[PDB]
Each structure stands twice: as C-alpha cells, then as structure tokens.
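Before any comments, here is the structure.
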Amino acid sequence: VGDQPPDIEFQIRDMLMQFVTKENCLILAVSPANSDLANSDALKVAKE
Amino acid sequence: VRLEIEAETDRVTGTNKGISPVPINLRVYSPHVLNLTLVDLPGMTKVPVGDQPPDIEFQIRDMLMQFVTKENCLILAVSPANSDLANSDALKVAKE
Amino acid sequence: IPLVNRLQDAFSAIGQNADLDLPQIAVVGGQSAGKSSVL
C-alpha cells in the first residue's frame, strides 16, 4: 500500500529474521482476537 | 441441505478441522437465476491447526489457485474490515 | 428484473441446449473473512 516496493512482504520478513533468529530473543507473537488465530503471521514466524 | 453439506465434508475430511481438495459438486434450481457456476473455497491459513498437514498453507493456496488461475473466473476478494487491508490474503491472490 | 435473467428464462423456455456462456465466479479470502456468508 502506498509507494512500497512490490516485495514489501519479503523485506519485512527479512527485517524480522535478523532480529528474532538470534537466540536469547523472547518472541512476543502478538495476534489480534478479532482475526482468526490460524492467520497469525506472528505465530507463523514463531513456528519458523 | 446445509446438514447434508457439512456431513459430506466431514465424511472425507474428518472431525478435527481437516480439509480435502476434492470438490463437492452441488446444483440448485431457481426460477430467475442465470446458469451460473459459483465456487466457495476454504480460507487461507498459514499455521496448521488440529490434524492438518504442516504444509496446509501451500495446500489451500494451490488448491484454490487451480480454480482461480483459469480465465473466465471472476474473483470475489473478501476481506474483513477488522484487519488492516494490507494483510488481505484475498488481495494478495487477486493481484497475483 | 434484469434482462439477462429474462433472456435466460427465454432460453430455458425454448429448451434448446444453448447457454449464455457466463464466466464462473469464485469467492476467495482469508479464514473467517465472510466468504460463505457473502456467497
């Protein structure tokens, strides 16, 4: 949305990897109640 | 009709939130409708729940892709107003 | 009532194995979006 490049999803996922892949990094998977839990990108990243 | 639909789904998928790509072919008759061809599909999920296989995301993805990617297939991209529109799994496939 | 519906009614009346050849519709979205309800 906006002027973001076509690979916004990939450059945000690669953004999150360099911060959460390191050990001793508590990962708060924040998910909204309104959306279904199976759609939690937080939980997808956490299980990855 | 609805009870038969859900029973038919369960008789192959199971009663633990499993899914199956085999289509349920249903026909309705009505006095003033077109000879339309509607396709309801499961929603897109990333993390498996229940007894779904670990690749449930790819399974649902290509399962609905095999129905949408064909031409003369109008797309109804459904998105809630709760999540921000940028997350729309419908719009991702629509623009893809 | 829409003229496409009336044309389909006339086609059924003539009963010949002809069709207007409409494109199919597919409803897609995220889980718990509301797809089945809209359909």
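By Swiss-Prot numbering, chain C shows 10-48, in order.
Cβ coordinates come from backbone N, Cα and C, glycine included.
When secondary structure is read from DSSP and collapsed to three states, C:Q40 (mutagenesis position) falls in the coil class. Spatially close to C:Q40 (mutagenesis position) yet at least six residues away along the chain is no residue at all, judged by Cβ distances under 8 angstroms. According to Swiss-Prot, the mutagenesis experiment C:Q40 to E carries this note: Impairs assembly-stimulated GTPase activity. Does not affect basal GTPase activity. Does not affect membrane binding. Does not affect self-assembly. Completely inhibits receptor internalization.
Annotation of the mutagenesis experiment C:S41 to A in Swiss-Prot: Impairs assembly-stimulated GTPase activity. Does not affect basal GTPase activity. Does not affect membrane binding. Does not affect self-assembly. Annotation for C:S41 (mutagenesis position): no spatial neighbours, criterion Cβ-Cβ under 8 Å with sequence separation of six or more.
The Cβ of C:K44 (mutagenesis position) lies under 8 Å from the Cβ of C:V36, C:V37, C:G38, each on the same chain and at least six residues away in sequence. One mutagenesis experiment named in Swiss-Prot is C:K44 to A, and its note says Inhibits receptor-mediated endocytosis. Significantly decreases endocytosis. Impairs receptor-mediated endocytosis. Impairs receptor-mediated endocytosis; when associated with 591-K--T-602. Does not affect self-assembly into rings and stacks.
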